[PDB]
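Novice: Here it is, the structure, as structure tokens.
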Amino acid sequence: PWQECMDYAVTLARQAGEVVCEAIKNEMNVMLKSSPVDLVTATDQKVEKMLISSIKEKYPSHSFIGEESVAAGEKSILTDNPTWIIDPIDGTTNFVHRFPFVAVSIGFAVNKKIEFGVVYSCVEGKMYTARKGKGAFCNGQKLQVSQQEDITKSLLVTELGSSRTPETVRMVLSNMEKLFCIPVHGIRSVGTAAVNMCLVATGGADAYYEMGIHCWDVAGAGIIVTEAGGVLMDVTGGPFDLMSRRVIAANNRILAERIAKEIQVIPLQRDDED
Amino acid sequence: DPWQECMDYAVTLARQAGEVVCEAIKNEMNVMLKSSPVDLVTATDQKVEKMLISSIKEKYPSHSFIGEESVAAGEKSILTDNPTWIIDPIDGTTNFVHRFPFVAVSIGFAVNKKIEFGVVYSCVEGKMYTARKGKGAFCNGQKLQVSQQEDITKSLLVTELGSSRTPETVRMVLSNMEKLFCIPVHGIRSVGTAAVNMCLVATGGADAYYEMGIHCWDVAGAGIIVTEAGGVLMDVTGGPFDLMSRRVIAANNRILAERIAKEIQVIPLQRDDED
Ligand SMILES: *[Se]c1ccccc1C(=O)Nc1ccccc1
Ligand SMILES: O=C(Nc1ccccc1)c1ccccc1[SeH]
Ligand SMILES: [Mn+2]
Ligand SMILES: [Mn+2]
Ligand SMILES: [Mn+2]
Ligand code: NA
Ligand code: NA
Ligand code: NA
Ligand code: NA
Ligand code: NA
Ligand code: NA
Ligand code: NA
Ligand code: NA
């Protein structure tokens, strides 16, 4: 059905990850995008080109939204058309540092809804996958979110984000303070949105939240969380929106809503807007 | 090497301990509280510690111990000159309870209050980190070397938020984080265990670790792994590392270490050599 696309997606993700996991051992030319901490390498760009070219060959009618393609001037507008939403390296800062959480993420949407997701954590060798109505898996093991409904026994994942604007940083850290002092059991950060979300899918964390991500950060992993039994929503507590720059990916609505209650929202430019 | 036999035995016991932990992590757990609702312990932490201490006491009856859960049970935390095994049976208990996949057994061995060898077994990953003073650091037999990065603005740091939930204290922790973050650095990561964070520094995958509120057992095994990989340990004041001070910067080099020390406001803590 789309099982053909998905099987293909899994092989491409694995191929891309081999490229990434080969490059990581090599000397790298770190380049900057929007800020001195917003990094990109030729590997990011090479992998995205490879993915888009391979998909274009097999599925010439399909649409793409790719992080580096957007950096090169393409639009981040999601139509109804089958659309591949790619983050060629989610965890570029980790990649640069050889910090061992580096993922290739592919989300596939039709009618603006994700139908399947693939996240390959290539240093770990963990292939996370999910298709709508068919469950979530890591290396074939079927995933289930945790059962925890008590925020004070929760373990959260988040990331401090790409902005270094003091007011923004202070707001991110204030939001972390409020959650931390609920209290919760802990907060962790492995340095990649897609892997943090996959950790929620496995049950090893109870929820992830972040503001400032993009559709390509969340498009592969969000369906892995929901097929593992979890939920997605905006940090505003509103419906999840791939283009809103904000997410809570949680084991369940109770924790998700409890988190949303503490998040001061930071104003963000949508991926679907100028 | 007089201490080499001790170290080889330590590796043995750490792997045994890791097998215990990595079995138990899959199963139902009884999660208990120590000093607060977020300071956790399980029967596995206690069982592993008892196993290690009883095993060491059998081979080295004259040796001393400082073990996290033994201290919880009332033993003294102060390091004497006598050969001392400093044990964290599970560093990453909160991770263990949640099945967050970083959980370590840590054993440091001190003589004359100086660490002579350290063993950290990261059992979910199957990674055995070891170092003997003057003999280098290894992971699964591969020699480790810290990163070469001397520019703080290109550095990746690891830290943890700690066990306190007192707003004042949390604010100082986060303020320290804000200052470093805004230097800026490339990022900060937290995998949930001081020993594993420090072993990430030893491998070069992070450039430096800092934290206040750890204990000697959190850092006794991994500190020499860092230094034998070429790195440095420093107090957050910029002064010499003090194993009983509850504070550490463990970095690839003195340039980054000192640059981090410059931004840290010290939080007040009971030392491990105080009551
Ligand atoms: Se991948 C993953 C993520 C969470 C828990 C377990 C796994 C995993 O690899 N499981 C597994 C896959 C294949 C064979 C044995 C075990
Ligand atoms: O596992 C590692 N190497 C390794 C590779 C092959 C055989 C034995 C060991 C390693 C690499 C980098 C950091 C830490 C480790 Se444990
Ligand atoms: Mn990326
Ligand atoms: Mn403890
Ligand atoms: Mn412990
Ligand atoms: Na990027
Ligand atoms: Na990303
Ligand atoms: Na680095
Ligand atoms: Na990141
Ligand atoms: Na509140
Ligand atoms: Na510990
Ligand atoms: Na949990
Ligand atoms: Na430089």
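Note that chain A is numbered according to Swiss-Prot, with residues 4-277 shown in order.
According to its header, the structure was obtained by X-ray crystallography, 1.5 Å.
Note: Cβ is positioned from N, Cα and C throughout, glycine not excepted.
From Swiss-Prot, here are the annotated features:
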BINDING   A:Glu70, A:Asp90, A:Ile92  Mg(2+) 1 binding site
BINDING   A:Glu70, A:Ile92, A:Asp93, A:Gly94, A:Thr95, A:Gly194, A:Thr195, A:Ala196, A:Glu213, A:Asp220  substrate binding site
BINDING   A:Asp90, A:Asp93, A:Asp220  Mg(2+) 2 binding site
MUTAGEN   A:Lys36 to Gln  50-fold reduction in activity
MUTAGEN   A:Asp93 to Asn  Loss of activity
MUTAGEN   A:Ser165 to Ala or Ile  Reduced enzyme activity with myo-inositol 1-phosphate
MUTAGEN   A:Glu213 to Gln  Strongly reduced affinity for myo-inositol 1-phosphate and strongly reduced enzyme activity with myo-inositol 1-phosphate
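Looking at the shown structure, what environment does each listed feature sit in?
Specialist: Around the Cβ of A:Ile92 (Mg(2+) 1 binding site), the same chain contributes A:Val23, A:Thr44, A:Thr46, A:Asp47, A:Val50, A:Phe98, A:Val105, A:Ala106, A:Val107, each under 8 angstroms and 6 or more positions distant in sequence.
A 10 Å cutoff on Cβ-Cβ distances gives A:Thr95 (substrate binding site) a total of 27 other Cβ atoms nearby, all chains included.
The Cβ of A:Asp93 (mutagenesis position) lies under 8 Å from the Cβ of A:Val105, A:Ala106, A:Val107, A:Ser108, A:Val122, A:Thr195, A:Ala196, A:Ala197, A:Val198, A:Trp219, A:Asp220, each on the same chain and at least six residues away in sequence.
Secondary structure at A:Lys36 (mutagenesis position), as computed by DSSP, is coil. There are 15 other CB atoms within 10 A of the CB of A:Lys36 (mutagenesis position), with all protein chains counted.
Reduced to three states, the DSSP call for A:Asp93 (mutagenesis position) is strand.
Within 10 Å of the C-beta of A:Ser165 (mutagenesis position) we count 17 further C-beta atoms, all protein chains included.
The DSSP secondary structure for A:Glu213 (mutagenesis position) is strand. Proximity of A:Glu213 (mutagenesis position) to non-local residues of its own chain (separation of 6 or more, Cβ distance below 8 Å) is seen for A:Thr161, A:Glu162, A:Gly164, A:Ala196, A:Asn199, A:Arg249, A:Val250, given in sequence order.
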Novice: How big is the gap, in Å, between the Cα of A:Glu70 (Mg(2+) 1 binding site) and that of A:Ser165 (mutagenesis position), rounded to a whole number?
Specialist: 14
Novice: Of all the Cα pairs drawn from A:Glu70, A:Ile92, A:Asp93, A:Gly94, A:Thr95, A:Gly194, A:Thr195, A:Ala196, A:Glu213, A:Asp220, the residues the record ties to substrate, which distance is largest, in Å?
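Specialist: Largest pairwise Cα separation, rounded: 18 Å.
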Novice: Applying a 10 Å Cβ distance cut-off over all chains shown, what neighbour count does A:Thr195 (substrate binding site) have?
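Specialist: Looking across every protein chain shown, the total is 30.
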Novice: Looking at the binding-site residues A:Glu70, A:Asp90, A:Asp220, which sits with the largest number of other Cβ atoms within 10 Å of its Cβ?
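Specialist: Max Cβ neighbours within 10 Å, all protein chains included: A:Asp90.
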Novice: Using C-alpha atoms only, work out the spacing between A:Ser165 (mutagenesis position) and A:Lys36 (mutagenesis position) and round it to an integer in Å.
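Specialist: Their Cα atoms are separated by 11 Å.
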